[PDB]
Amino acid sequence: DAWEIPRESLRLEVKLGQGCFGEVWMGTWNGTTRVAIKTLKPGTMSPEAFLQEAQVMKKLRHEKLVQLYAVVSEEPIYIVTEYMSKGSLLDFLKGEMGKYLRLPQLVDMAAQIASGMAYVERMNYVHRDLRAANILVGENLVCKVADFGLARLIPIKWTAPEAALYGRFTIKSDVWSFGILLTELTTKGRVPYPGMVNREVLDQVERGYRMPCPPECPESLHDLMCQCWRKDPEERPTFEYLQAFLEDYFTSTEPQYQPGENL
Ligand SMILES: Nc1ncnc2c1cnn2CC1CCNCC1
């Protein structure tokens, strides 16, 4: 790969996370470009298994997908990507900033993530783990889809039933997850299905249960969520449709919107 860079060119500065996969750092590339750097522990995971997230990232390029910059392919492995200054969308919604986010910023964020996924749709990829913990936020409220560790070319509260039960993962099961993501945005990052354990969630959703309209969220936005949660996967809307609806929301759908205490 022309993706390869020399080890001298990477300076790992501040640690940002741990795991069984390894760890993630903020750093510099070529002493100029700020970057996110992902480490594998040479022992714990397969080298080929860790490198697969990068393999898929080489083919995909879009302004709302976190961009690969470089790799170090030999053990110890490093994966260099663009640095997203504000952490995961989940931490952003739950944190100091969440207090001031109102519906117009939240729906814009939704529109951006929809655009990223529309690209994934057009390329015939599936993400399979779309949720606020796997979206990253940059300067100026930019949201980008991250973490294609599971993403192929054909977490039960975020997973569509047909996927969780029978392994049928498609772009339409991603659309379900997007519905769940809309509730994370509109509740400031609260865990979906509050007070329900996982075993209870599978049961309920199979029997037709769906989350109610979150406090102060317009019913038209809840109705979009319910479209993303249709039992029949092929009756769920496309990411191209969702992008456009969200982009146009405040003119076409909710032109009379007024600010409230939380949304
Ligand atoms: N590209 C990135 N920029 C900034 N932080 C990052 C990344 C990639 N991963 N991380 C670490 C976050 C830290 C918050 N929890 C989700 C993972």
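Note that chain A is numbered according to Swiss-Prot, with residues 258-411, 425-533 shown in order.
Structure determined by X-ray crystallography, 2.2 Å.
For all residues, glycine too, the Cβ spot is worked out from N, Cα and C.
The following features are taken from Swiss-Prot:
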BINDING   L273, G274, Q275, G276, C277, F278, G279, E280, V281, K295  ATP binding site
ACT_SITE  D386  active site, proton acceptor
MUTAGEN   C498 to A  Significant reduction in S-nitrosylation
MUTAGEN   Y527 to F  Constitutively active
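A simple way to gauge crowding: the CB of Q275 (ATP binding site) has 10 other CB atoms within 10 angstroms, across all the protein chains here. A sphere of 10 angstroms centred on the C-beta of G279 (ATP binding site) encloses 19 other C-beta atoms. In the vicinity of ligand 1, defined as a Cβ distance under 6 Å, the following of the recorded positions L273, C277, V281, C498, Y527 are placed: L273, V281. Between the recorded positions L273, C277, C498, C498 has the most other Cβ atoms inside 10 Å of its own Cβ, all protein chains included. In the structure as shown, the Cβ atom of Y527 (mutagenesis position) sits within 10 Å of 16 other Cβ atoms. The model of this deposited entry stops at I411 and resumes at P425, leaving 13 residues out; those two Cα positions are 20 Å apart. Each residue contributes its Cα atom, and for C498 (mutagenesis position) and the residue listed as 'active site, proton acceptor' those atoms are 15 Å apart.
The Cβ of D386 (active site, proton acceptor) lies under 8 Å from the Cβ of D404, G406, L407, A408, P425, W428, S447, each on the same chain and at least six residues away in sequence.
Among the record's ATP binders, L273, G274, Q275, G276, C277, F278, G279, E280, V281, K295, no two C-alpha atoms are more than 14 Å apart, and one pair sits at exactly that spread. For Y527 (mutagenesis position), the nearest of the binding-site residues by C-alpha distance turns out to be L273; the candidates were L273, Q275, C277, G279.
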